[PDB]
2 protein chains.
Amino acid sequence: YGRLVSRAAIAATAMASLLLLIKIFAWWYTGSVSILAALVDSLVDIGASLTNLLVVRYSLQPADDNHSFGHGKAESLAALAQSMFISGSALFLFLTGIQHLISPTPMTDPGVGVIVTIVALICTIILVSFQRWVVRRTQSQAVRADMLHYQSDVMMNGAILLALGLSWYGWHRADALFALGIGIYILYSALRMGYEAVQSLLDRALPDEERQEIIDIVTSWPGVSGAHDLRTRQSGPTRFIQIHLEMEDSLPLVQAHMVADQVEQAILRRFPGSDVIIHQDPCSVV
Amino acid sequence: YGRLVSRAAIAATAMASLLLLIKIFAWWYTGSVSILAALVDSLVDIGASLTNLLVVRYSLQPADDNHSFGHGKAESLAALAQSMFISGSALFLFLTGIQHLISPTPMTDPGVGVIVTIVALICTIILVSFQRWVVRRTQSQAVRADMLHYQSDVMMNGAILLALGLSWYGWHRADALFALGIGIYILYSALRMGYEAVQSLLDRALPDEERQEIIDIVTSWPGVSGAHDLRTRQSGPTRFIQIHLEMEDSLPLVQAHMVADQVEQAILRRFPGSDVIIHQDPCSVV
Ligand SMILES: [Zn+2]
Ligand SMILES: [Zn+2]
């Protein structure tokens, strides 16, 4: 089920060792060999790992079973933050700004910093295009998919992509660095993550689809006329009422369990939800 | 049910007109009559209203029924923020600091500001001790109960509570203003709200109690030996399997619906959950 196809391990590893390795380390600057580097979104990127790592190691048990009845919502939650807040807002240490005053133009910023071994990384892209494998091999219910924090925390598209002496003087970041955030942050986490997130409100019961599937599977048994109601949600959950809305509308006998249970069972299709549950109603809302 | 006892209206009003009135306005300073006042946690307190107001006006329908299947989790969510973040962290614009350097001591802060008509408010306490009525008349599933943002956004316990010439020179805020945050913020939202919040992971299935009640009600019908399983959560939700784990362990007939439905029904006790649902199992996990 989750060897590959489900959160089983696929969702176990990435930002649980994408981070335990790539940006566990990559730099030995201002200390031994004292050339300047102010970027330590490294220890800042480290919160990101342990965070997710442990958090997903909790998106992940049968529960505090009693209390935490049966969880991992957890992730969707630990997405909500990363998203809207703390990225998709990590955007806002540049919405625009430095474009007009004596800053990006002819003087202040198109000169300083010809000491760049920042190219040391951008290799790291390796372990986004691995977080990328995680994606639909199974979304860590897309919780990994804060990844794109990296798919833009590896957006040195000014750095190692300069318009050095061809047309743009110091307008190198005024674009090909400004929109960067805008439509890959606002319309990133500050929707995306800000969403699976927001269905931390269980709802979206489903995508009309397995909605569809679901129904037609149940609609079609021996446990026929008597489909009453689906309701649905994340990591699994479905449920419900049916049986004989033609006569076995009391008539039958509890044999006619497994029959639902057949149904239920037959709502395998997925990998799964619960024994997303049947109340097996005889007598008819008509 | 919710006239008074449930979120019906009680949860409709407070921070949906606690804020629409109290700090809709209270001040006309630097403009007409130009005495100084830098505090506009007023327009900042206004986000707080509309926010909650509208949000609770959504903690509150049958759903985007299809998608948002049947919601209001919403609040618990809109608590999570207020809490841990954006208060219980609004604490940290003072953990301590101004205690030692020439700031609170003999010179800088125990002198400036003898112009205080800040006493204009502290009346506002009126509409916390109304948010206080909201509490258990029904917790707006304690979402209102970000209120205590006010129960500490009305913590002028330096202001209009000075140790002016009795023992403490300028040590007036170094205490009776420092701990203020600590153990009414950290151990406030940054647990409290940071919690109902975190059970945005449905879980806490319940408080062993109505857990208890629940069970013994079901345990005790004509729908006897055959209690299988509770599972539980917020605004209502319960569910489950039972019937005849002594013989009507297939034997009976779907008459024996309402019998669960009796049960279910009889899990009135609360105001309620769902028709927190029964799968009525004959043949026995034994
Ligand atoms: Zn029924
Ligand atoms: Zn069963």
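Sequence positions for chain B are given in Swiss-Prot numbering; the residues included correspond to 5-290, in order.
Structure determined by X-ray crystallography, 3.8 Å.
Just so you know, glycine gets a Cβ as well, placed from its N, Cα and C.
Now, the feature entries from Swiss-Prot:
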- B:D45 to H: Loss of cadmium ion transmembrane transporter activity. No effect on zinc ion transmembrane transporter activity (MUTAGEN)
- B:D45, B:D49, B:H153, B:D157: Zn(2+) 1 binding site (BINDING)
- B:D49 to C: Does not affect binding and transport of Cd(2+) and Zn(2+). Can form a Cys-49-Hg(2+)-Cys-49 biscysteinate complex across the dimer interface (MUTAGEN)
- B:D49 to A: Disrupts one Cd(2+)/Zn(2+)-binding site and abolishes Cd(2+)/Zn(2+) transport (MUTAGEN)
- B:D68, B:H71, B:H75: Zn(2+) 2 binding site (BINDING)
- B:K77 to D: Abolishes Zn(2+) transport activity (MUTAGEN)
- B:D157 to C: Does not affect binding and transport of Cd(2+) and Zn(2+) (MUTAGEN)
- B:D157 to A: Disrupts one Cd(2+)/Zn(2+)-binding site and abolishes Cd(2+)/Zn(2+) transport. Does not alter binding of Fe(2+) or Hg(2+) (MUTAGEN)
- B:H232 to A: Shows reduced Zn(2+) transport kinetics (MUTAGEN)
- B:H232, B:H248, B:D285: Zn(2+) 3 binding site (BINDING)
- B:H261, B:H283, B:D285: Zn(2+) 4 binding site (BINDING)
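Location within the structure of each feature annotated in Swiss-Prot.
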| residue | record | DSSP class |
| --- | --- | --- |
| B:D45 | mutagenesis position | coil |
| B:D68 | Zn(2+) 2 binding site | coil |
| B:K77 | mutagenesis position | coil |
| B:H153 | Zn(2+) 1 binding site | helix |
| B:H232 | mutagenesis position | coil |
| B:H283 | Zn(2+) 4 binding site | coil |
Counting only residues outside B:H232, B:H248, B:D285 in the same chain, those with C-beta within 8 angstroms of the Zn(2+) 3 site's C-beta centroid are B:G230, B:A231, B:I245, B:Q246, B:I247, B:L249, B:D253, B:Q284, B:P286, B:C287, B:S288, B:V289
From the centroid of the CB atoms of B:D45, B:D49, B:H153, B:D157, the recorded Zn(2+) 1 site, which same-chain residues not already listed sit within 8 A by their CB, in sequence order?
B:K27, B:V48, B:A52, B:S91, B:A94, B:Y154
Chain A contacts from recorded positions B:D45, B:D68, B:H75, B:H153, B:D157, C-beta within less than 8 angstroms, listed by sequence, come out as B:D68, B:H75
Distance check, please: Cα of B:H283 (Zn(2+) 4 binding site) against Cα of B:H153 (Zn(2+) 1 binding site), rounded to an integer number of angstrom.
44
Take the Cβ of B:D45 (mutagenesis position) and count every other Cβ within 10 Å, whichever protein chain it belongs to.
12
Across all protein chains shown, the one of the recorded positions B:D49, B:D68, B:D157, B:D285 with the most other Cβ atoms within 10 Å of its Cβ is B:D285
Whole-number Å only: compute the distance from the Cα of B:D285 (Zn(2+) 3 binding site) to the Cα of B:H232 (mutagenesis position).
8
Sequence gap of 6 or more, Cβ distance under 8 Å: name the residues on the same chain that satisfy this around B:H153 (Zn(2+) 1 binding site), in order along the sequence.
B:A52, B:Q86, B:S91, B:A94, B:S193
CA-CA, which of the binding-site residues B:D68, B:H71, B:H75, B:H261 lies nearest B:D49 (mutagenesis position)?
B:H75
For B:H261 (Zn(2+) 4 binding site), which residues of its chain lie six or more apart in sequence with Cβ-Cβ distance below 8 Å?
B:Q284
What count of other C-beta atoms do you get within 10 angstroms of the C-beta of B:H71 (Zn(2+) 2 binding site), across all chains shown?
14
Rounded to a whole number of Å, the separation of the Cα atoms of B:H75 (Zn(2+) 2 binding site) and B:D45 (mutagenesis position) comes to 31
Indicate the candidate from B:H75, B:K77, B:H232, B:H283 with the smallest number of other Cβ atoms within 10 Å of its Cβ, considering only these recorded positions.
B:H232
Would you identify the secondary structure of B:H261 (Zn(2+) 4 binding site) according to DSSP, in three states?
helix
